[PDB]
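**Student:** Can you read through this structure? Questions will come right after.
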Amino acid sequence: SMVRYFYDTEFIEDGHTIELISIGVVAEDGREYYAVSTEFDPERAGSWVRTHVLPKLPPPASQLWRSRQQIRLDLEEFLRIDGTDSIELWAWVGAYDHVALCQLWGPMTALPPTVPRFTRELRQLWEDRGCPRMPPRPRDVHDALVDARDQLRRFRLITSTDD
Amino acid sequence: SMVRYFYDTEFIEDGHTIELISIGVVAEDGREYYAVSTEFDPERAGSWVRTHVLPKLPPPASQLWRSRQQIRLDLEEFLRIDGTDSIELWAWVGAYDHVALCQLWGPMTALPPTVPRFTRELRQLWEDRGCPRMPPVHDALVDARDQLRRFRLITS
Ligand SMILES: Nc1ncnc2c1ncn2[C@@H]1O[C@H](COP(=O)(O)O)[C@@H](O)[C@H]1O
Ligand SMILES: [Mg+2]
Ligand SMILES: [Mg+2]
């Protein structure tokens, strides 16, 4: 009665705001979501985002480029916020990622009631299980969907252990 | 050695920014920090913050009221960032808390080298230990004290 969703976001954060570039979400059932916001300003991107994140984004004709309102709607459907399953959000650390995701609904008060107010942290789980040796980091390091997938992979390894 | 800090914040957030009202930090050794920012704008507070948060704040002439720079400097001292301690940060449902804390320094890349880039989620630990029974308002130092209390019970 509970579905885990593994997510990662890319963004531009300056100490004041967090402007969403992209989000990838993978459910443990094989479903995938990925989108790139049409509303972030590429000029604001720092040097590191300009070289590592932006070049990996889809061509501007791609239907993966969506408005923020559209991404919100897409996520309400993808997370099945009106279905009977409870939702568990998982990310490597949450924090900035959780806020970026949740800001798609505006303030904290506006988040759909079934969306958890916290993200479970894979990093904490990994450490809780004695820091198992893990597979190496994939090649497309800063693509949000590739990242999310890899997080589901690691979650399965960490939890499918003998313990 | 490793030192755990438990913290909580109050703020005004509007889906874009997080304007820090106050922060409370408690170390495992018993040390406590609390401050209220002289830089948030109470006019911008929603009705919920107006009624539950602001009236719990100290009177205006209390030296608990500090600038954002003073709070940053206060925290670098309280967390002992110049020492050889390793630091763990812990909060309960703390995604926005972690951002609020980090924004005291700027982007997260401005964080001092020894402060961790993530805050451990006390609610995840709780559920991982089988959701043991925890005891029984929106004052950040009282909240932070209470997280340590719960941590000690969860790990007892
Ligand atoms: N029921 C609520 N309505 C509006 N904002 C809230 C609510 N609960 C928590 N918050 C926000 O999250 C911050 C942290 O809350 P707390 O640590 O629960 O005292 C508050 O300063 C509020 O801005
Ligand atoms: Mg990320
Ligand atoms: Mg709190």
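Sequential numbering from 1, following the chain as shown.
Using N, Cα and C of the backbone, Cβ positions are placed for all residues, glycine too.
Relevant sequence annotations retrieved from Swiss-Prot are reproduced here:
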type	residues	note
BINDING	A:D8	Mg(2+) binding site
MUTAGEN	A:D147 to A (Swiss-Prot position 145)	Strongly reduces enzyme activity
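So where do these features actually land, and what's packed around them?
**Tutor:** Cβ neighbours of A:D8 (Mg(2+) binding site) (same chain, under 8 Å, six or more residues apart in sequence): A:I23, A:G24, A:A91, A:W92, A:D97, A:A144, A:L145, A:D147, A:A148, A:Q151.
Secondary structure from DSSP puts A:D147 (mutagenesis position) in a helix.
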**Student:** What count of other C-beta atoms do you get within 10 angstroms of the C-beta of A:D147 (mutagenesis position), across all chains shown?
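**Tutor:** A:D147 (mutagenesis position) is surrounded by 23 other Cβ atoms within 10 Å.
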